[PDB]
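All remarks here apply to the structure that follows.
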4 protein chains.
Amino acid sequence: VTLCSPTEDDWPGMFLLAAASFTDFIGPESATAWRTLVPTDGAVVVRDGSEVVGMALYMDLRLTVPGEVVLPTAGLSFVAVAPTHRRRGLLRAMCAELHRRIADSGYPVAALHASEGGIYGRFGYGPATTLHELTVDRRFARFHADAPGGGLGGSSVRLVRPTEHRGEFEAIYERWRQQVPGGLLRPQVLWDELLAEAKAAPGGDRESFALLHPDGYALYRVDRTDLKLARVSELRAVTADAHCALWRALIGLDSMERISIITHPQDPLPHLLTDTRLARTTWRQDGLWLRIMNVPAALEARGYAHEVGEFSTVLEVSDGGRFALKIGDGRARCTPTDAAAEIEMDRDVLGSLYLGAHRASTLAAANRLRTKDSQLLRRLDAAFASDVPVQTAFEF
Amino acid sequence: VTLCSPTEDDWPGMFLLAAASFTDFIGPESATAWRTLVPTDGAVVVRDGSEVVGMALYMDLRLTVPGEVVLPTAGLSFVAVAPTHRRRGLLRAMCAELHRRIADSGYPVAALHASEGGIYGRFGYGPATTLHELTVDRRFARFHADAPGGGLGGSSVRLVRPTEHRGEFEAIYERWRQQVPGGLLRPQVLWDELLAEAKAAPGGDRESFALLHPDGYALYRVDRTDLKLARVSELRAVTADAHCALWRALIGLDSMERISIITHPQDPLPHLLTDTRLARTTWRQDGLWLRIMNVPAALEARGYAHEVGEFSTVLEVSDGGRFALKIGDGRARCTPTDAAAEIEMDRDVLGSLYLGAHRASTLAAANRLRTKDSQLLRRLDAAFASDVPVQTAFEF
Amino acid sequence: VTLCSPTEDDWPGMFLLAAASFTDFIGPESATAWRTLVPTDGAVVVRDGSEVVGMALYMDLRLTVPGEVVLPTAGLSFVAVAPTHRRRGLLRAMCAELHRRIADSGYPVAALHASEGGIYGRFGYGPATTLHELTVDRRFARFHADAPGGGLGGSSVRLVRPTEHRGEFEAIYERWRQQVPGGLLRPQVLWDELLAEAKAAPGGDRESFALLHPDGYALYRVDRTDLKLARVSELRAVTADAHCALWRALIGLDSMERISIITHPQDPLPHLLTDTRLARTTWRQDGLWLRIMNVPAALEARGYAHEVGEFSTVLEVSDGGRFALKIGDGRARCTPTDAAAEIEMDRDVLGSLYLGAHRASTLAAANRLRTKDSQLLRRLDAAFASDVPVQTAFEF
Amino acid sequence: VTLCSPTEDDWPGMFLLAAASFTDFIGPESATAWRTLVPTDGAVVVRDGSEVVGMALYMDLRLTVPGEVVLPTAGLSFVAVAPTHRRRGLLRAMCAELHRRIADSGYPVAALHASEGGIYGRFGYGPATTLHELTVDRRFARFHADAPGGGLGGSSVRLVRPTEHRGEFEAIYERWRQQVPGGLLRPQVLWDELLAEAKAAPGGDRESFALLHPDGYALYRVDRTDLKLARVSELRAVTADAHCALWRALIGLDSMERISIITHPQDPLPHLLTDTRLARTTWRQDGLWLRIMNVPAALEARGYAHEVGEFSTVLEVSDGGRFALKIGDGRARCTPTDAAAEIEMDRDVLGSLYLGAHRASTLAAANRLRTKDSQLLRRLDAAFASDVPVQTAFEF
Ligand SMILES: C[C@@H]1CCc2c(sc3nc(SC[C@@H]4CCCN(C)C4)nc(N)c23)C1
Ligand SMILES: C[C@@H]1CCc2c(sc3nc(SC[C@@H]4CCCN(C)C4)nc(N)c23)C1
Ligand SMILES: C[C@@H]1CCc2c(sc3nc(SC[C@@H]4CCCN(C)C4)nc(N)c23)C1
Ligand SMILES: C[C@@H]1CCc2c(sc3nc(SC[C@@H]4CCCN(C)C4)nc(N)c23)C1
Ligand code: NA
Ligand code: NA
Ligand code: NA
Ligand code: NA
């Protein structure tokens, strides 16, 4: 039961484990695309004597954090332990080794998408974005007078086949991800994959259409089994105008009863309608999870709210350091210290705070975060707040 | 088709309209309780030649706003137009008259609970609290190590019959409502009503039990039809300790599969569990709606975030005034002006901002709120933010 | 946190815990009936400093075992730990104390009905009867030619109000329980309770009717919500003729689509129909659980199959003794020994074997039961087999 | 409307009837596989003047009966009457002719799988195996301490692609079927078919995986529509160790909520868990049906329980003979006689008794089986009992 980097011979074994571990697995043809995003020495396998009974890897990603600052991010993925080798501490050992490598390679953060909400807390990962399903009953939907782009004259939105407008989708998404906390650089091979899923599959998903605006796009498809439901796979808008225009176009799908979209809690769509309530929140879940690999590097990289005055404190991260933290002018200086700690938290808690998705007040109230001073709590709430609302890019 | 204050003779007519308009109506025995909360000249009826074809009233309420400041609040309720007299502008006329009276009586705000999410925007009401259903699968629920009150020794929570501990429930709720934005004074007659619904009803609801803590209580009942579901009617906790203790006790209902509760978005319960995801958000809806009756009176009454520096602007409310607004030291001075407006909004939008439930960034993005300066937007977001999270007291 | 026999003052506290612990609880009016079946010193309570936070008791029952032998049986019931006092070893301590008393009082067995299938194994209880739901689609049901009581001339079955024929129901059930493994003496107060549930309850259950035969009866009611479903609460038949006659009468409920009954795996009803498959098994569950309190006393009391030759062995019960077991002539002699054990099992396993519901082959295959000799396994299978199929009397 | 053996020209007609009669029909490509198992003169067709309006055949099978004795078995299959030719006694005539041929060819038994539970009784077929669906909620499943193969060190179970381990599956199944009542020799062409269904089908079933042990295997696939459900198509285990090991591996499918398997009533899986009840029986049905073609030949071929003493009787089979039956030493001698019958039954009843699935007590109680002597009933129960529990091989 040894732990190594895989050789070319180990990959077929890994694809077998993958097919049996993940029900959304696509196959070797398509795993060869994603494989380009794994750096040399980005993968571990566990062999038994030999069949692969365990695997984990990371991908080289670019995460946009508050302040439009882009960080190199180890994206943990393809983690799997054979059902034959459960409760063997095989995950513990693989996660421990990839964390050594990610840290030594000089990634300040790692991120993942959690198959379950209870595995990853203990390895230092915190839920850091929030997924929000909105289902609109579009038969009753009337736009408010205050809504943009409701004057007469031509629409600036077009209905198009996705594949004939790759260039414009790449351009818009590139602008978007650079300016939104949670944004990820989407490499050529992931666009290749996105547009292969646009096409109708024999007894699978139906054709995907596109609403294209100069500063926005929406991909959507009719649900396989519910033919009055349109599922918006992805809506990226750079301007409020583009966002409204596209939603005008979606409410326009007159043969549909319901528009469905996975979006973020601050999505303005309910405020565009005369009836806020027609945009019902049907489902909510943790999106992206962060492990802060280097506390000073990460706290120093991001922007902070200008609207909170300058202030100083001592932050302890359980088994991850103690730091003089000083914040003003939306910059933070973070330096070693042995001064008495004023605030304490496990490293997962920092992950959750880091993109402004969760308030320190909220985590303090659960005692996930300790301080005696409730003024310092108000000051952290305010500073870590993200002016631009945090969103989730793509799952990996 | 005349509009008057009702006489004693008009009430039976109103109770008939009530029974046919509201499916949760309880009956004259119980409408005589609530009637004590209606002030003289707090009711209008519309007679046809005579049967009551329309009615509306307000109740004298005390709403707690940010800064632990308590405001006299006209609580609009018992609004109904006969199905025989729809699309007759009968609501428009009743709302217009009660608004004259509320304003002349010197209420700074009115509030209501909306049967539909699209009626009340046009009368100046904004959704100002957010209801959040959490359903916990309590068979998997393990409290985090960080969670309070998980040392050995006796529990400070008791299982009790609600009716034998009215005094302690009144005491705790009194402390609670005084310290939480959204808090309402609950008068004797509404406690009378709450505890009449505690008892099992023949082929109705099942017995209600109580978990009592020195600084918290939870009322809960098993669902009529789903006997693995416990419905938490009401949980009030003054301390984080009390909140955790009570949830420890609810996860302890071992014969239940699921605990259900209508709570607020900042409820810390998911952070108390090793798996955040076990606390699934199953339903979301607008809670309390506010109409700001007097813009200067209201902006001046509430506290604002100390963590935003002093700043000044000109706010216009569409057909509700234009004001020099100056905010610093968590106080606001609000005075008439004809200076060019820097920010504009309909009066409903102010209602939504007023308890800190909705960010001005979010409403700006929908163009419900107009400014050219995105620094001023950040400053409003920050100032109107409520340090203590806003909650919903009881429906009326 | 002390453990005592309750005083008269402790009972109201216990009824509160009961109402909050059991959703089928009926109330003090009706708990005073069952209380007559609890002997002096048959109850324990756990007080905290004082509110009852834990309770358990047994009832004096008479269980019929193979050989038509009737045993005094401690019926464990009304077991409950407050949700405020979970994971406090409060059950462990209450079960330990009642087991001391039951054993000292000279009960050879204890029995219970398990709210969950995973609590009671570790206290020495084994699932010993099997509940079997049969749902008949009675629109297709044709009796086989071989079926009894299908000649012309009058029926010997009558449709009657249950309450007007208590005497005949008592008589038939008395004959039944004396001749069937799993049979329990039903005392006057439990007949009182059975017939109080016969009557329709306002927005509850519907009227219960009775099909009465000289040697059998069936109580049945139409389902509250599904009006094409008849639920057979109880069918007791002493003769195969009585059993067939009653089923002829139930298939005769022409306004019903489906007859539903909780019965045993060897119920002959499918063999009475031309289509065995119309009697679909819709649900299966452990019925009565036994703890063998005294291994020699119990093994010696029951009859064994005459059709297996005489044979001898050494049985070890993990922490419950080691015995020379000799079986022939359907009697067993069971005496102490230090001779090497030939077969081993935890005490719960013996409970399961004891009424012939579970084969020792089946438990051996799971390694719940150890022997090197598969001939001895065949001999236990054969001996412990019950010629009359084992059934479940009433739940307590 | 004539009855003949089909010619090569008749087959296309039969495949058309097949497609319209059976919804699981695969097509001519695959019917050419199964056709190898039909002997010359094993098929009848009914032509109308000519289109095939009726067909029936048998296949040459090897059935394992108690005593590990393997019998040549006519497997009735592909029986169909056009919807245009119902209630024409076309089945009666086809069944009559195939029964002549099967009997003359010297098959002692015939078997079938019944599309409905009420057609085949009248042609002498008895339900002789019992199918049992177990659904495990694997999130709660904890193996008992008594369970095998729960020490540390490597697992002896492997996750593998079925197609790369045909040889080992054939070997294990061969051992299995030779030692289990209900066992059928699986010929090369049926393995060909089994492994063609292993592969994912476009908008059909998902990939099938394999858990392989030295003495056991399990094939399983994720359900098409319910992605938290794993359906175990087939689990064959020769040793109790192999059976436990494989179930440990299946409980290990951590991304699944439920494991589903069609198994037999004596499956030991519930006894392997600390909670017996987690293995819920979700569905039950008649499996294999037997027609005893030659009563003496068949009664003489099988083994009987050694644990019942020697005994003699006279058995009458309604229109199938009367026999001196003598049983001792687990052998039976069965010879003609005109001595007064002591026990009587239709021939279908014998079919049901023959593999020990159904107790003669149970069939006697329905009066499907007549005797005056209840000691003789106990002796038949005991003798016909199968020490190794009877199972169902594959459907045909
Ligand atoms: C070696 C590469 C690494 C990652 C990788 C593949 S295929 C593939 N497909 C996908 S599809 C996205 C879902 C979302 C949630 C988690 N699931 C695993 C998948 N993702 C990968 N990371 C990959 C092979
Ligand atoms: C004259 C008084 C005025 C208000 C009043 C009654 S009865 C009563 N019952 C209730 S119960 C609460 C639900 C919640 C949502 C809106 N529904 C109307 C009811 N409420 C009242 N305001 C009242 C008579
Ligand atoms: C002090 C006596 C002891 C037992 C007792 C009562 S009320 C009552 N009602 C019932 S009703 C039967 C269900 C079946 C499964 C388990 N549940 C608890 C109930 N049973 C009792 N033992 C009792 C009070
Ligand atoms: C001439 C041969 C005879 C039997 C045969 C085929 S195809 C085929 N496929 C199948 S698949 C198994 C199901 C199970 C229940 C009954 N159904 C009929 C099918 N079976 C056959 N006997 C056959 C052609
Ligand atoms: Na998001
Ligand atoms: Na709220
Ligand atoms: Na039973
Ligand atoms: Na079977």
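Following Swiss-Prot, chain A shows residues 3-51, 56-402, kept in their order.
Quick reminder: no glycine exception, Cβ is built from N, Cα and C everywhere.
The feature active site, proton donor is assigned by Swiss-Prot to A:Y126, with a curator's inference given as support. Listed in sequence order, A:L118, A:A120, A:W295, A:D354 are the same-chain residues at least 6 apart in sequence whose CB falls under 8 Å from the CB of A:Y126 (mutagenesis position).
Under the heading active site, proton acceptor, Swiss-Prot lists A:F402. Within 10 Å of the Cβ of A:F402 (active site, proton acceptor) there are 18 other Cβ atoms, across all protein chains.
What Swiss-Prot lists as acetyl-CoA binding site is A:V85, A:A86, A:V87, A:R93, A:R94, A:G95, A:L96, A:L97, A:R98, A:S121, A:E122. In sequence order, A:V3, A:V87 are the residues near A:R94 (acetyl-CoA binding site), counting only same-chain partners six or more apart with C-beta under 8 A.
Looking at Swiss-Prot, the entry for mutagenesis of A:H119 to A says: Decreases catalytic activity on AG substrates, leads to a change in the number of acetylated sites. Other Cβ atoms within 10 Å of the Cβ of A:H119 (mutagenesis position) number 18 in total over all chains.
Under mutagenesis, Swiss-Prot gives A:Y126 to A with this note: Abolishes catalytic activity on AG substrates. Abolishes catalytic activity on HupB.
For the mutagenesis experiment A:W197 to A, the note given by Swiss-Prot reads: Abolishes catalytic activity on AG substrates. In the three-state DSSP scheme, A:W197 (mutagenesis position) is classed as helix.
According to Swiss-Prot, the mutagenesis experiment A:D292 to A carries the following note: Nearly abolishes catalytic activity on AG substrates. The secondary structure of A:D292 (mutagenesis position), as reduced to three states from DSSP, is extended strand.
In this view, A:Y310 (mutagenesis position) is surrounded by 22 other Cβ atoms within 10 Å of its Cβ, with every protein chain counted. A:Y310 (mutagenesis position) carries neither a helix nor a strand DSSP state and counts as coil. Under its mutagenesis entries, Swiss-Prot includes A:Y310 to A with the note: Nearly abolishes catalytic activity on AG substrates.
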Exercise. Could you give the Cα-Cα distance between A:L96 (acetyl-CoA binding site) and A:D292 (mutagenesis position), in whole Å?
Worked result: 25
Problem set entry | Between A:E122 (acetyl-CoA binding site) and A:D292 (mutagenesis position), the C-alpha gap once rounded to whole angstrom | 10
For this session: Let me know the DSSP-derived helix, strand or coil state of A:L96 (acetyl-CoA binding site), please.
Result: helix
Exercise. Can you name the recorded positions among A:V85, A:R98, A:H119, A:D292, A:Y310 whose CA is within 10 A of the CA of A:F402 (active site, proton acceptor)?
Worked result: A:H119
For this session: Calculate the distance in Å between the alpha carbons (Cα) of A:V85 (acetyl-CoA binding site) and A:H119 (mutagenesis position), and round it to a whole number.
Result: 11
Exercise. By the DSSP assignment reduced to helix, strand and coil, which category contains A:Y126 (mutagenesis position)?
Worked result: helix
For this session: For A:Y310 (mutagenesis position) and A:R98 (acetyl-CoA binding site), determine the Cα separation and express it in whole Å.
Result: 34
Exercise. Are there any residues in the same chain, six or more apart in sequence, whose C-beta is under 8 angstroms from the C-beta of A:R98 (acetyl-CoA binding site), and if so which?
Worked result: none
For this session: Taking Cβ distances under 8 Å as the criterion, give the subset of the recorded positions A:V85, A:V87, A:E122, A:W197, A:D292 near chain B, ordered by sequence.
Result: A:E122, A:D292
Seminar exercise, completed: A:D292 (mutagenesis position) and A:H119 (mutagenesis position), compared by Cα position, are separated in whole Å by 8
For this session: Pop the Cα-Cα gap between A:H119 (mutagenesis position) and A:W197 (mutagenesis position) into the table, whole Å please.
Result: 19
For this session: Mind checking which of A:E122, A:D292 has the fewest other CB atoms within 10 A of its CB? They're the recorded positions.
Result: A:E122
